[PDB]
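J.: Got a structure for you, questions after.
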Amino acid sequence: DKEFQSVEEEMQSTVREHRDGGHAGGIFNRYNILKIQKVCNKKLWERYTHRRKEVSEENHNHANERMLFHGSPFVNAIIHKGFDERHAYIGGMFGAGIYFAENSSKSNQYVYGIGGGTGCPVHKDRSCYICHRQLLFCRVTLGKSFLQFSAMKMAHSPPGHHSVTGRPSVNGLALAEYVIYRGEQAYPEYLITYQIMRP
Ligand SMILES: NC(=O)c1ccc(I)c([N+](=O)[O-])c1
Ligand SMILES: NC(=O)c1ccc(I)c([N+](=O)[O-])c1
Ligand SMILES: NC(=O)c1ccc(I)c([N+](=O)[O-])c1
Ligand SMILES: [Zn+2]
């Protein structure tokens, strides 16, 4: 209903023009939203809320929950098993965490692998306008989030913190990114099936 409409609006309005000129994610200004499904995995939801309650107790009764995008070739494993820090992006700017973006076009750069990988499996095109892509729109508990501008290779959250917020800087980050170090600190709420569209 209006629930899915607000997801599509969030998806469309957070697109940015990327500095790599579309190298990783493709050349587009909008998507063709094909499908939006709400993921209902009861064991995952309980694992997520149990940790959410715990983080709230450690952050002045505030979870600091945000709706953030995740792009990955492992969407199906995430949907069934949940996010898993044992599969963290080690090559990441903030070390061994699970990365999220508030810009859908940033998470779109990661759907086929790091830097878009080799693109779609059928045409090997990072800018494929034919193949259907999937992105997750997630509930992410940031708790007490550590604000950082430069690269900091963490294995875990910094002491007394529950996440890292990568803020844009000149050297530096173009857009924000959010890093959790425990899989249970995110729930894959919505599965968005989409195509990027030729401008
Ligand atoms: N997707 C959700 O926000 C959500 C809310 C409540 C539940 I009980 C579940 N669930 O996956 O079982 C999901
Ligand atoms: N790399 C993998 O085989 C893999 C398995 C499970 C997961 I939850 C992930 N993951 O990075 O989302 C990756
Ligand atoms: N490991 C991933 O799939 C991944 C890595 C970095 C990022 I910035 C994202 N992301 O969706 O924002 C995902
Ligand atoms: Zn393709």
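Heads up, chain A uses Swiss-Prot numbers, so what you see runs 962-1160.
Per the header: X-ray crystallography, 2.2 Å.
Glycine is no exception: its Cβ is also placed from the backbone N, Cα and C atoms.
As listed in Swiss-Prot for this protein:
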type: MUTAGEN; residues: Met1054 to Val; note: Loss of activity
type: BINDING; residues: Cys1081, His1084, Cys1089, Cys1092; note: Zn(2+) binding site
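Any idea what these are sitting next to in the structure?
T.: In sequence order, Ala1112, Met1113, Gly1127, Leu1134, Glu1138 are the residues of the chain that are 6 or more apart from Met1054 (mutagenesis position) and have a CB within less than 8 Å of its CB.
Annotation for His1084 (Zn(2+) binding site): spatial neighbours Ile1091, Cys1092, criterion Cβ-Cβ under 8 Å with sequence separation of six or more.
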J.: For the recorded Zn(2+) site formed by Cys1081, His1084, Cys1089, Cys1092, which further same-chain residues have Cβ atoms within 8 Å of the site's Cβ center?
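T.: Once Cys1081, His1084, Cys1089, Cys1092 are set aside, the remaining close residues are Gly1080, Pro1082, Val1083, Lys1085, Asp1086, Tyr1090, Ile1091.
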J.: Suppose we draw a 10 Å sphere around the Cβ of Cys1089 (Zn(2+) binding site). How many other Cβ atoms does it contain, all chains included?
T.: 18
J.: If I restrict to non-local contacts, at least six residues apart, and a C-beta distance under 8 angstroms, what lies near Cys1081 (Zn(2+) binding site) in its own chain?
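T.: Sequence-distant Cβ neighbours: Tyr1073, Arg1087, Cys1089, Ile1091, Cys1092.
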J.: If H, G and I count as helix, E and B as strand, and all else as coil, what does DSSP give for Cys1081 (Zn(2+) binding site)?
T.: coil
